[PDB]
Amino acid sequence: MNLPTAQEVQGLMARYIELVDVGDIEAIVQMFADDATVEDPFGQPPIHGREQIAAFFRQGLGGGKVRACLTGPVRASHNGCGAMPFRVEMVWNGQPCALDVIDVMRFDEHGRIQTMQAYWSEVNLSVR
Amino acid sequence: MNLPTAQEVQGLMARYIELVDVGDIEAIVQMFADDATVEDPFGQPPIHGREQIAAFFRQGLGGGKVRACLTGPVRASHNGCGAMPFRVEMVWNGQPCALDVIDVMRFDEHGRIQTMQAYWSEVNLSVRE
Ligand SMILES: [Cl-]
Ligand SMILES: [Cl-]
Ligand SMILES: [Mg+2]
Ligand SMILES: [Mg+2]
């Protein structure tokens, strides 16, 4: 509970996708530190504020049917950071779709997230 | 090339992995901006400039026997950045091992790598496959 060790990073990151897949918005939002920023998709301004991280997520996961799965292991550093590949199954244009995503996270001392960057574009989005 | 779009970033990144996979250390370096910054592994201090970058890559790759392959699609942005998952197979002490990596690249307006972060560690080395 201090800065996560690489093995522990592999744990918080993978929690984090479970939770997202099970749809627990409230549990997602206790993972973020108070000053934490969300860039999703990377390219677009950091979000920020705990009401605001919680409206972000509630806009993405509210309607309960999203499924998110890792598609390879969590790469983890020794300075409390990591990156992961995954896929998301969602709805676009009324129809089911997927989306391949990569997250990079830094974990502050308190084992909470501080930055989250998500990489994807249309170029990753596939209609099923 | 100017800043790269998203489709252009997917293609630049995938070529980096080939060039790595074939071991053309001058062609790799030349993908980088003249003043580019490598952090590999992210967290060890940034390797700066093509001289230093060349010394780095020669020391990883010059021994031979490294092969590198993507393991899913490149995740691109519209601000010339991306991210890709890949696996590096090598031979250590004559035992083969696999290393799972994600590189994160930021490209300039010539379409040269400005900055490369490589996320991995010792969790990510697996010495039976
Ligand atoms: Cl992977
Ligand atoms: Cl993937
Ligand atoms: Mg090849
Ligand atoms: Mg320049």
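Positions of Cβ are set from backbone N, Cα and C atoms, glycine also.
As recorded in Swiss-Prot:
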ACT_SITE  A:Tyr16  active site, proton donor
ACT_SITE  A:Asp40  active site, proton acceptor
BINDING   A:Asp103  substrate binding site
MUTAGEN   A:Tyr16 to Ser  Reduces activity 20-fold
MUTAGEN   A:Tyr16 to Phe  Reduces activity 2000-fold. Reduces activity 10000-fold; when associated with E-103; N-103 or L-103
MUTAGEN   A:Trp92 to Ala  Slightly reduces activity. Reduces protein stability
MUTAGEN   A:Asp103 to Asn  Reduces activity 4-fold. Reduces activity 10000-fold; when associated with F-16
MUTAGEN   A:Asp103 to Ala or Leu  Reduces activity 100-fold. Reduces activity 10000-fold; when associated with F-16
MUTAGEN   A:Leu125 to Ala  Slightly reduces activity and reduces protein stability; when associated with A-127
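According to DSSP, A:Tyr16 (mutagenesis position) sits within a helical segment. Checking the mutagenesis positions (A:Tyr16, A:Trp92, A:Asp103, A:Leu125) against A:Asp40 (active site, proton acceptor) with a 10 Å Cα-Cα cut-off leaves A:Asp103. A:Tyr16 (mutagenesis position) sits 11 Å from A:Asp103 (mutagenesis position), counting Cα to Cα. According to its DSSP assignment, A:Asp103 (mutagenesis position) is in a strand.
Other Cβ atoms within 10 Å of the Cβ of A:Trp92 (mutagenesis position), summed over all protein chains shown, number 11.
The Cβ of A:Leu125 (mutagenesis position) lies under 8 Å from the Cβ of A:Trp92, A:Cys97, A:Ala98, A:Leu99, each on the same chain and at least six residues away in sequence.
Sequence-distant neighbours of A:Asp103 (mutagenesis position) (same chain, six or more apart, CB under 8 Å from its CB) are A:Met13, A:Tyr16, A:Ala83, A:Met84, A:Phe86, A:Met116, A:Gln117, A:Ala118, A:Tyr119, listed in sequence order.
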